[PDB]
Amino acid sequence: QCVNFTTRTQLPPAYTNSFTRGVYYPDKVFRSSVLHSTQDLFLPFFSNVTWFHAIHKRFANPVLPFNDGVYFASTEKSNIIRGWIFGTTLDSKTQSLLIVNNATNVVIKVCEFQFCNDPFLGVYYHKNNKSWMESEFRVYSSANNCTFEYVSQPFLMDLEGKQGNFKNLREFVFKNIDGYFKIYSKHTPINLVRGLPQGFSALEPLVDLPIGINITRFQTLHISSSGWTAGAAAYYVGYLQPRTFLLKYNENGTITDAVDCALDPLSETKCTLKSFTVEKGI
Amino acid sequence: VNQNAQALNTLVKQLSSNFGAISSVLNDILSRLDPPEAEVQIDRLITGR
Amino acid sequence: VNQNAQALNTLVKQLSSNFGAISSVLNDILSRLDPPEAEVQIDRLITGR
Amino acid sequence: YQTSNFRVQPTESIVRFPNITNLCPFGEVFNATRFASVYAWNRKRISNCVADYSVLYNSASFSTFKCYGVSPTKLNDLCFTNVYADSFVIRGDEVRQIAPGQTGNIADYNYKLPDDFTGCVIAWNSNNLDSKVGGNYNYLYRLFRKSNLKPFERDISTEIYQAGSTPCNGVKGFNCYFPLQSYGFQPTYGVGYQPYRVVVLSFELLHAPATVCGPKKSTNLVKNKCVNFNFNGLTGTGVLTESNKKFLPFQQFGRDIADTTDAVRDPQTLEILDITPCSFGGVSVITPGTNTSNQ
Amino acid sequence: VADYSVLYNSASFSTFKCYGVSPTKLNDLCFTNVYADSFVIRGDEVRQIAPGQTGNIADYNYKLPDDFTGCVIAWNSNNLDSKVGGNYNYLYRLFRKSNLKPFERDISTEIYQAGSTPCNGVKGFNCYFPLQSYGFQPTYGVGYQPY
Amino acid sequence: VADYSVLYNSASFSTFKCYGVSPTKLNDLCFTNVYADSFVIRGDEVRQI
């Protein structure tokens, strides 16, 4: 419990390719068949994001800064990731924000959490009538000095195990502008074997939280003592930067294409003429 | 034809610019502030347009 | 050629006029007042320039 | 010769909002026993367009009114999404420190109003209630902090941290001091030391629907004509028609390329109405010379 | 290179109202000469002080310049300099023929023109004495307290 | 139209005292109506007004 795994090894922040990721609805106005160029905190296209994975004796869960804005992308079959740990000191010293999605609602609590060295939960004796229900909660033994509490609306999420190609994708954007928490969310089915699927999609907002605590770092919890291990899971960490995109709205209002202005010199022309067709010239 | 089309698109973008005001659409300004405080944002809109 | 030179010279020399502000350099105004009192004076430079 | 511009004036006015569920607590929170400190301020999120039009203390009922935009009396035709009631107690000379984007001791070190604040700043004299004999040590304030606070940011930490330029490493000593301080309120001196409970109302204008507007509810819809409509706080004149426009369930209204109202949705029932301005045009006069005929 | 070895500027006095940057952050800025100025006003004249703004003490006695980025350090003198029945030591010009420009002062306490008709110095000829004195009473509020 | 010059500038009376406005500012200033309240009191009661 106190000691960690003997085979535990911290991996370096390796990088991979992110193609069309990072496009979301920048504001609440609905529009159709127009080209709008906006400026907000964004994820640049063709950028480098952290490359993590899990397979069948290595567990890496480091601490990374939330400063310039973050992007989380999780490709998982059974939805290992329940939620995240937010805060400055990320412990009982100061206030810490904890958001948990239990596949019913989103539980938001700000309290003083006594931290156990190995947070997780468990499901035992599933041989007959599985149902994947929660059994024991081992993360926190007690909580007190609660300055905030919130319970979100009932949602729909499938925790049942499936066979075949990857059935789920979770795309979340987390950012804070002048104390306003702006949470963006997207859920879409895909057909994928390994890697990332070829395609383009936009992310919809989830909730607007007027909490307003300074968060310089964040953590991730993994829920599936030497005999216990972690299953196969993957998550990605992007970094937001204040860029400018040219968004293409179709007849239904969805975003069918996106062009990052400062990405490529052809796209610099796309952003100067405000069109997806650039006539020939200097 | 492209210069005339491009000229009208210039007018639509000018209709969408804020010109240093609170919001570029005039109806939220006429519907919010009273006429004496509103005159500060309206003179900016008239001279800019 | 003299008319083009005099036009370019006037175009540069007009940058030194204050246009109703405290000073012509934007760095001294942005380095002293806070942003809310500062937007009126930068907007005066924007409209004039 | 071009003279005037012909325009069709609107015949009627349609303001459509659903039934009243409940009403917002403006005066129930004013009657509360005690508030929190300046840095601990309590916030209550209670939505919809209209709070209560029957009981209004907004007119000359309290000690100090510093408002921006319009007063609460004129808010009845304006529909907003979120209502955040912030409660904290200050002294007399700190009333001047509440204003969007301006500095100060309580502005920088405790709370500064953001530049997006459209509401009114309301204060009331508590000297007949909150004052105690020999000073009230219940309320607190943070006089010193290691760094400046952005608009709408809360730090509730009461522990001992760095005061000056030399860190004393936690526990008090080594010529450092305890950052938090308490008010010295005495009933017999003047206005500057008199407590003022400050309740400010921060407004955010979004596209979210409001379910309660005014004493009148239905005002039955009349379509295909230019009328003055106010839906979710947007007043304009145009023809209301049905369209094929597809809106997401949470998106109330759209805008066109000119950044003006294009289509809106019914806050009462599920409908999508496109705003097309009613037809107008110029008037041309074909007439001969003055010395020929007046036709 | 202002002396950083001896620093009394941390919480050694009654109250600190600061604008701009702190003395700790002045090390990253470059100044030639630094003058420590000391003066006494009343409580009512504290609220009239704002950077580059108007007021009763602004356009008449002295207006602070637009260049001040430093901290305003204050201590409570109400138990020392204030006296019963008014403090006549300090002087002030309540009225003046015109408004002052930023960073401009007139310290002359002599007898001058009061109204629109000049009376040529010494009081008389249906003019009044321009100069006034403090009416400080220890039993009243904050506005009459010296700072 | 009332002439305040012989009432003030002539200095023909014993004393006068002003409230809220200077005696030299009444030439360029004035209000809607002007009234005169006449009564007789003692010397020790002058300070009571």
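We're sticking with Swiss-Prot numbering for chain E, so the shown stretch reads 362-508, in order.
Quick check of the header: electron microscopy, 2.8 Å.
The backbone N, Cα and C atoms fix where each Cβ goes, and this holds for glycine too.
There are 13 other CB atoms within 10 A of the CB of E:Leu452 (mutagenesis position), with all protein chains counted. Here Swiss-Prot notes a mutagenesis experiment, E:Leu452 to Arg, with the remark: Increased resistance to neutralizing antibodies. Decreases HLA binding to NF9 epitope. Increased binding affinity to human ACE2.
Just so you know, the Cβ of E:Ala475 (mutagenesis position) picks up 20 other Cβ atoms within 10 Å once every protein chain is counted. DSSP assigns E:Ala475 (mutagenesis position) to coil in the three-state reduction, outside any helix or strand. Listed in Swiss-Prot is the mutagenesis experiment E:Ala475 to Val, annotated as follows: Increased resistance to neutralizing antibodies.
In Swiss-Prot, the entry for mutagenesis E:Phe490 to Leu states: Increased resistance to neutralizing antibodies and human covalescent sera neutralization. The structure shown retains the original residue. Other C-beta atoms found within 10 angstroms of the C-beta of E:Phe490 (mutagenesis position) number 11, with every protein chain shown included.
For E:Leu368 (variant position), the same-chain residues lying six or more positions away in sequence with a CB closer than 8 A to its CB are E:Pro384. The secondary structure of E:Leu368 (variant position), as reduced to three states from DSSP, is coil rather than helix or strand. What Swiss-Prot notes for the natural variant E:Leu368 to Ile is this: In strain: Omicron/XBB.1.5, Omicron/EG.5.1.
One natural variant named in Swiss-Prot is E:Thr376 to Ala, and its note says In strain: Omicron/BA.2, Omicron/BA.2.12.1, Omicron/BA.4, Omicron/BA.5, Omicron/BQ.1.1, Omicron/XBB.1.5, Omicron/EG.5.1. All protein chains included, E:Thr376 (variant position) registers 13 other Cβ atoms within 10 Å of its own Cβ.
What Swiss-Prot notes for the natural variant E:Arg408 to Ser is this: In strain: Omicron/BA.2, Omicron/BA.2.12.1, Omicron/BA.2.75, Omicron/BA.4, Omicron/BA.5, Omicron/BQ.1.1, Omicron/XBB.1.5, Omicron/EG.5.1. In the shown protein chains, 15 other C-beta atoms lie within 10 A of the C-beta of E:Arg408 (variant position).
E:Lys444 to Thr appears in Swiss-Prot as a known natural variant, with the remark: In strain: Omicron/BQ.1.1. E:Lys444 (variant position) has a Cβ environment of 14 other Cβ atoms inside 10 Å. Under DSSP, E:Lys444 (variant position) is assigned to coil, being neither helix nor strand in the three-state scheme.
Under the heading of natural variants, Swiss-Prot lists E:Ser477 to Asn and annotates it as follows: In strain: 20A.EU2, Iota/B.1.526, Omicron/BA.1, Omicron/BA.2, Omicron/BA.2.12.1, Omicron/BA.2.75, Omicron/BA.4, Omicron/BA.5, Omicron/BQ.1.1, Omicron/XBB.1.5, Omicron/EG.5.1.
Among the natural variants in Swiss-Prot, E:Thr478 to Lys has the note: In strain: Delta/B.1.617.2, Omicron/BA.1, Omicron/BA.2, Omicron/BA.2.12.1, Omicron/BA.2.75, Omicron/BA.4, Omicron/BA.5, Omicron/BQ.1.1, Omicron/XBB.1.5, Omicron/EG.5.1. The residue drawn here is the original one. Within 10 Å of the Cβ of E:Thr478 (variant position) there are 12 other Cβ atoms, across all protein chains.
Listed in Swiss-Prot as a natural variant, E:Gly496 to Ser is described as follows: In strain: Omicron/BA.1. Annotation note: E:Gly496 (variant position) sits in a coil segment as assigned by DSSP. Around the Cβ of E:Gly496 (variant position), the same chain contributes E:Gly447, E:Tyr505, each under 8 angstroms and 6 or more positions distant in sequence.
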Could you state the whole-number distance in Å separating the C-alpha atoms of E:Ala475 (mutagenesis position) and E:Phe490 (mutagenesis position)?
7
How many whole Å apart are the CA atoms of E:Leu452 (mutagenesis position) and E:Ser477 (variant position)?
23
Are any of the recorded positions E:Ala475, E:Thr478, E:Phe490 near chain D, where near means a Cβ under 8 Å from a Cβ there, and if so which?
none
Note down the number of other Cβ atoms within 10 Å of the Cβ of E:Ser477 (variant position), including every protein chain shown.
12
To the nearest whole angstrom, what is the C-alpha distance linking E:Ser477 (variant position) and E:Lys444 (variant position)?
35
Alpha-carbon spacing, E:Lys444 (variant position) to E:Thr376 (variant position), which is rounded to whole Å:
22
Is any of the variant positions E:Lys444, E:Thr478, E:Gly496 near chain F, in the sense of a CB under 8 A from one of its CBs, and if so which?
E:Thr478
Cα-Cα separation of E:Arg408 (variant position) and E:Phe490 (mutagenesis position), in Å?
27
E:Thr478 (variant position) versus E:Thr376 (variant position) - Cα distance in angstrom:
45
